Structures are given as structure tokens and as C-alpha cells.
Amino acid sequence: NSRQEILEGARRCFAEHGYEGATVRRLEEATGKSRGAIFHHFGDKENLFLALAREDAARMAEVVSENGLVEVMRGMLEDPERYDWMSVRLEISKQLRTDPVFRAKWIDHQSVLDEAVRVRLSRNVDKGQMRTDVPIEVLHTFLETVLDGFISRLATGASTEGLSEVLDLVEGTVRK
Amino acid sequence: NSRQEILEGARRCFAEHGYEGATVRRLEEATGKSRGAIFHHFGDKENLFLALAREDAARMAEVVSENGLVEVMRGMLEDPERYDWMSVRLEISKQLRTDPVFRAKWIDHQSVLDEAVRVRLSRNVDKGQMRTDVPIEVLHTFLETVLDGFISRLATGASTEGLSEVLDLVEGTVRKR
Ligand SMILES: [Mg+2]
Ligand SMILES: [Mg+2]
Ligand code: NA
């Protein structure tokens, strides 16, 4: 409960203020919980952020298991209210490249999504639905690159125009 | 001449420190030019950023005219440091999305690139090289989304392995069958 309350409020706070602007005082205000309770549950601000990213990964992993990364992207188009949170995620990009400890933690906190993508694509291969003239890992990297592009695009304020059709094309490309 | 100097230092500074981290001191360090030289020129950090965006849009536009957005991306793989500063978009996305003035400036400063992509795709269509079962504007948006993906991956230190083969696949997809 307390943990949940902290996560729901923290997501709002980060989205509203950005990473640096999500001060401890603002996190208190957004959660109704003390700094002592927040850090008791999460240790530090970065771990709190990582918990949120892991929540994202779990949710995305579920959708992937149903209908792939393309369906995650379709959901992005349905959810414009989430763009502010997507922007916060993007702010940690440089740290991801330069801080080995944080990097490893970020990767670990995405592990459920990464595996789900792999399982999905395996299932698709088993069913003979993917093209076989291109290795499955090239197809994998292609889908991940489109996903990163979608996130960037939307977060930076590009319109929705033609994106559903772009997703149709993306799906068509990896199929037989 | 000096101006190419100030943009060159800015580029390296943005690549190294980010947008917020590009302090006057660090910009001086990178340009070795007194804050007065640097900003007399541009007024503020936003405008130095937008000037750089224009300069590199123009370079990309040249490449596009020769061999499309895919060739821009092949070049990014060949030397990721050239456009590494573009990582700053990932830092400032909410400002680019939510400040309509800034956003309009950003779009304007990329106009030469956008027109070159449109001219290149037109030429491809004229020669019957593009698939025609998907509208050309969907193909256009696809290619841009891929480029946005490439900038993100390189910003976060993703391996570039398999990406040349990904570009082959991208190129094959927009072509006729
Ligand atoms: Mg699908
Ligand atoms: Mg080509
Ligand atoms: Na052109």
C-alpha cells in the first residue's frame, strides 16, 4: 500500500517536474508520505525512478506477450497523457551511457521486457509467421529501434499522423 | 570564421555535458571564447543550439540528396561522434513538445533537411523505385522514426551491432517488390 502510494504519486511528480525538479519535498507533496518513508522503501531517488521503469517494463512485457512491441506502440498512440513520463525516462539517457552502475541497474530493471520480446519473437518463429530471409535478431533490433524512435518522437512533440500506418508497415516488414 | 569556431565548440560541449551541463564556463572552455563573443552572436543557449541544429540539418540534407536518410544513418554508424550532440534532444524533449515557440523554431531550423528528404523521395517515386501500395508520406514518417531511433540508441550507448543489417531491411521495406 505505502509502496504503491509512493509509486503512483512519484510517477506524477516526475512527469510534472522532470527528473531534477522532482525534489524530495515535491515527492512528499505528491505522495502524502515523508522523505523518511520514501527512502525507507526505495533507498534513494534513482532507485525510486528505477522502480517506475521496472513497472513500465512489466506492463509492456504483458502487452508484448499478447501482441508484440507493435501493440505497445499502438498503446502509446492511445495514451497522450503519458508523454510527460516518457520525457522523464529520456532524461536519464546520458547517465545510461556514462555511469556503469546505473547502466547495469537500468538493464536489470528492464529484464522482464527484454525476455518477453524474445519469447514473443520465438513463438512467432515457431508458428512460421516471421520472414526467414533475415535473421530473427536483425528483426528484433529493427523492432527495438522503431520502439525507441516512437518514444522519441512522441516525447519531443511529433504528431500522431500516419503512425498507425507506419506500425502496419513495421509489422508487415518482419512477416513472411 | 569565428562562427564556425563557436558552433564547433558548442557541438563538442553539448555532446560532452548535455544541454543543462553546457555552462558558460564550459562553453568558454570548449570555444575558448569569452562569453561575450559567444552570445553577442546568438543571444542565448537555446539559439546556439538551434544554430547548430540548422548547420547539421544542412549537412544531412546534402547526404540525403545523394543517397537518402538511410545514408545519413550509415554515416552515423561509421562515426557516431559527428552527430553525438543530437543526444541533447532526449534531454529537452518536454521543452520541445510543450513550448510552442521553441518547437516552431526547432522545426524551422530543420526545414532544409525536411525539404531534402521530400525532394529525394520524390525523385525515387519518379523513377518507380518506391513501393506504391503504401503512401509516400507513410514511408517518409517511417524513415524519420528510424532516424529518431538511431539517435536514441547511440545516445544511450547501445551497441551498433546488427544496425547496418537493420538499415538494409529499412531500405528494402520502402522499395518496390
Ligand atoms: Mg504483430
Ligand atoms: Mg537508399
Ligand atoms: Na534531396
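The numbering of chain B matches Swiss-Prot: 11-187, in order.
Backbone N, Cα and C define each Cβ position, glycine as well.
Here is what Swiss-Prot says about this protein:
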- B:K43 to A: DNA binding affinity is almost completely abolished. Still forms a dimer (MUTAGEN)
- B:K55 to A: DNA binding affinity is almost completely abolished. Still forms a dimer but the ratio of aggregated to dimeric protein is significantly higher (MUTAGEN)
- B:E65 to A: No effect on DNA binding (MUTAGEN)
- B:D66 to A: No effect on DNA binding (MUTAGEN)
- B:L79, B:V80, B:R130, B:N134, B:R185: citrate binding site (BINDING)
- B:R99 to A: Weaker binding to DNA (MUTAGEN)
- B:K104 to A: DNA binding affinity is slightly reduced. Still forms a dimer but the ratio of aggregated to dimeric protein is significantly higher (MUTAGEN)
- B:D109 to A: No effect on DNA binding (MUTAGEN)
- B:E181: Mg(2+) binding site (BINDING)
Report, in whole Å, the straight Cα-to-Cα distance of B:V80 (citrate binding site) from B:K104 (mutagenesis position).
27
Nearest recorded site to B:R99 (mutagenesis position) by CA-CA distance, among binding-site residues B:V80, B:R130, B:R185:
B:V80
Return the members of B:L79, B:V80, B:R99, B:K104, B:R130 (the recorded positions) with CB less than 6 angstroms from at least one atom of ligand 2, or none.
B:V80
Set of same-chain residues at least 6 away whose C-beta sits under 8 angstroms from B:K55 (mutagenesis position):
B:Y29, B:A32, B:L37
Got a sec? Which of B:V80, B:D109, B:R130, B:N134, the recorded positions, have CB under 6 Å of any ligand 3 atom?
B:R130
According to DSSP, collapsed to three classes, what secondary structure does B:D109 (mutagenesis position) have?
coil
Nearest to B:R185 (citrate binding site) by Cα distance: which of the mutagenesis positions B:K43, B:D66, B:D109 is it?
B:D66
